[PDB]
2 protein chains.
Amino acid sequence: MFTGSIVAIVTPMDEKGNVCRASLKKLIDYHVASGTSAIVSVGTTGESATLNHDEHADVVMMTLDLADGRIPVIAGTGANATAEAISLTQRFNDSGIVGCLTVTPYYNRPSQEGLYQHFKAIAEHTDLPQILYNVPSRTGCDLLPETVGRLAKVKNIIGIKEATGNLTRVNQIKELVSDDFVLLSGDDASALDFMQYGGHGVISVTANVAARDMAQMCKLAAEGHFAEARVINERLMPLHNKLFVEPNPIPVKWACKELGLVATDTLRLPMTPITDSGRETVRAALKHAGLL
Amino acid sequence: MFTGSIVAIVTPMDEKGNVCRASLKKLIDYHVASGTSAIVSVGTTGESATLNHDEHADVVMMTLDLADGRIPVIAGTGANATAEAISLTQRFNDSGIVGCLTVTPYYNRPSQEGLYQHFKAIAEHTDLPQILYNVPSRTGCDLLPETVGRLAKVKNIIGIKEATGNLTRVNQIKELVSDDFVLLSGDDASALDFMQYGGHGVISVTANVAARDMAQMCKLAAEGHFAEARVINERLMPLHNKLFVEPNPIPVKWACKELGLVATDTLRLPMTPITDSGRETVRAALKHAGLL
C-alpha cells in the first residue's frame, strides 16, 4: 500500500535543458538514504508539461535504472486526451514502475462523466496500480468525491493524490471507497492535517530538499504521534509555503542546487529562472529547516 | 485588423472520431454565406486537446483548402511548452493562414515573466500576426494587462482574445497598447458588453450555429447601434448560456447536427455525449434564436 513521504522529484537539467543523469543519480541516492517511501517521476514538479513523450519515457526509465530496486518508482502518466493517456500508460507496462499518477484532464474541462470514462479507459488498458490526481487550480477541473467513489470500483484504480488543500475531501472520499483505497495529500502546507484526518501519506514538493524530515514526519503521523509530527511540520512550514513563492518547480530546483543536490537549476520555458527576491525567500525557509 | 464575428469552428468528426471533410466543407460554406469575418481553426472549440500534431495540421490545411481564399483562417497554435508552441507555429508558416491564436500555457502555471518570454519567443519565430488568448478558468493562468502591454511592443503581437468576461480588462489593456491592437471577446455571454466597453469583435462559439446573427450584431455594435445589437443578443442569450452548461464543444456540436450543418455530433474522450437535459435546453435555445 502506498504510504508515507513520496517525493514528486524534480527532473534535474543541465544548462541546455536536457536531463542531467549525474544529478538525478545524486537525488535518487539521497532519497534512498533519507527514507523516502517512493519516487513520483515526471509529475507536475518534474516538468511533465515541457518534456516530450520520449523524453518523458527516458526520464522514468533512467529513474528506474538508477533506483536499481532500492526505492519504488511511480510514473507520471497524465494527459488531457484519453488516447494519449492510454499510450503513455502502455509505454510503461512491464517497465518496473509500481504505479501511475494520472491527473484529471486539464484545459478541456470534461464533465464528471468525462472524468469517469477517461480514467476507466486508462485503467482498462493497464495492469498497473492507478493513483488519480486532482488539482483544480492547475487543471480547471474538480474531480468530486462521488466520481472518485465510482472510479474506486474499477480494477486498478487504487488511490488519489488530492491537491485541493480542502480537508473535507478526506472523509468524503473515505466513506465512498474501500479501506484499502489510498488517500495521499498533494498539498505540502496541509499534508500533516490531511494525514490526521485519515490520509495515508503525501506526494510532496518539500521532500525534494527535506527528505529526512518529511519521512520522519509521515512516520510519526502513521504512528499517531501528531504532537511530534507537528514540531517537524512547523520547522518545515516556511518551506511548504515558500517553495511556491514563484511557480513550482522554480523554487525547489534552486533549493536543490543550493544544497548541492543538483548541478544546475535550469528549467524549460515557460518556466523561468528564480528572481533574486525569490532566492532570498527560499534561502530563509531552508535556514528555518536547519538545512542551510 | 481582425474584427467582427470570428467563429471558433468545431472540428466535425465521423462516428469513429475522425475528422469529417464533407461536414467541415458545409460549415465553411455556411460561414462564407453568413458573413463571418474569419475562422479560428483548432481552437478550444475545435478540440485542440485531443487532436495529435499531424491531425491538427491536417484540419488547418483542409480548412484553408475548403475556404479557397473566400474567408480568412486563423490557426490555433497554443501550447504549454514554448518549444512545442514554436514548432506548431513553424508548421503553419506559408500555409496561407492570416494569423495565429495562441493560449497562455495551461497546467504548469508560469509567472507573468514566463508568459512574456513564452509569447516573445513564439513571436520571434514567425512573420504571422499573433493573437494572445487568456482564459484562466481553463488554464490556471491569468495574463494580466501589464504583461499584455509589454508583449504588444513585440513585433507580430497584435491582439488578445480575452475570455475572462471581466469587462474592466478591456480598457486596462487598451490604455497600454497601440490603437491598432485588437481586443476580442472570448466569452459569448458578455461579448456585446465587451464591444460596448471598447472591444473590436468576438471569437465566438455561438457563431457556429447563429453565424448570420452574430455577424449582424457585431456590425451594429461597430456602428454604435447598441439598442439594435441588443435585440439580436437577447435572441441569442439562451444559446450563449446553454452552449456552455455541459462542456464546450459538446453542446455546440449537437446543435450543429440538429441544424444539419454536420453529419455527426461525435467528440473525442474525455468529451462525452450530450445529456437529455442538454439536448432539451440547447434545442429550446435554438428555437429562441429562430433557428429551429
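We count from 1, first residue shown onward.
Any Cβ shown, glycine's included, is placed from N, Cα and C.
According to Swiss-Prot, the experimentally introduced change B:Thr44 to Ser is described as follows: 8% of wild-type activity. 4-fold decrease in affinity for pyruvate, but nearly no change in that for (S)-ASA. Taken from Swiss-Prot, the feature pyruvate binding site applies to B:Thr45, B:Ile203. Annotation of the mutagenesis experiment B:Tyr107 to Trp in Swiss-Prot: Reduced activity by 95%. Reduced affinity for both substrates. Exists as a mixture of monomer, dimer and tetramer in solution. Has significantly lower thermal stability than the wild-type enzyme. B:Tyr107 to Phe appears in Swiss-Prot as a mutagenesis experiment; the accompanying note says: Reduced kcat by 90%. For the mutagenesis result B:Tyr133 to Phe, the note given in Swiss-Prot is Reduced kcat by 99.7%. Reduced affinity for both substrates. The active site, proton donor/acceptor feature in Swiss-Prot is assigned to B:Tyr133. Listed in Swiss-Prot as a mutagenesis experiment, B:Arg138 to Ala or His is described as follows: Strongly increased KM for L-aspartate 4-semialdehyde. No effect on KM for pyruvate. Reduced activity by 99.7%. What Swiss-Prot says about the mutagenesis result for B:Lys161 to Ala is this: 0.1% of wild-type activity. 3-fold decrease in affinity for pyruvate, and 2-fold decrease in that for (S)-ASA. Here the residue is the original one, but Swiss-Prot notes a mutagenesis experiment at this spot, B:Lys161 to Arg: 0.35% of wild-type activity. 3-fold decrease in affinity for pyruvate, but nearly no change in that for (S)-ASA. Residues annotated as active site, schiff-base intermediate with substrate in Swiss-Prot: B:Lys161.
Annotation note: B:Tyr133 (mutagenesis position) sits in a strand segment as assigned by DSSP. Taken residue by residue with DSSP, B:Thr45 (pyruvate binding site) is part of neither helix nor strand, so it is coil. Listed in sequence order, the mutagenesis positions near B:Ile203 (pyruvate binding site) (C-alpha within 10 Å of its C-alpha) are B:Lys161, out of B:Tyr107, B:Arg138, B:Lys161. Annotation: B:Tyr133 carries the greatest number of neighbouring Cβ atoms among the mutagenesis positions B:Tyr107, B:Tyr133 [cut-off 10 Å, Cβ to Cβ]. Cβ-based neighbour count (10 Å, all protein chains) for B:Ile203 (pyruvate binding site) stands at 30. Only B:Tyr107, from the recorded positions B:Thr45, B:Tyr107, B:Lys161, place their Cα within 10 Å of the Cα belonging to B:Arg138 (mutagenesis position). Looking at B:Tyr107 (mutagenesis position) and B:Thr44 (mutagenesis position), their Cα atoms lie 15 Å from each other.
Sparsest Cβ environment among the mutagenesis positions B:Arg138, B:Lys161 (other Cβ atoms counted within 10 Å): B:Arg138. In sequence order, B:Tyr107, B:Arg138 are the recorded positions among B:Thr45, B:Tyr107, B:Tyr133, B:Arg138, B:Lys161 whose C-beta falls under 8 Å from a C-beta of chain A. Looking at B:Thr44, B:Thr45, the recorded positions in this record, the fewest other C-beta atoms within 10 angstroms of the C-beta turn up around B:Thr45.
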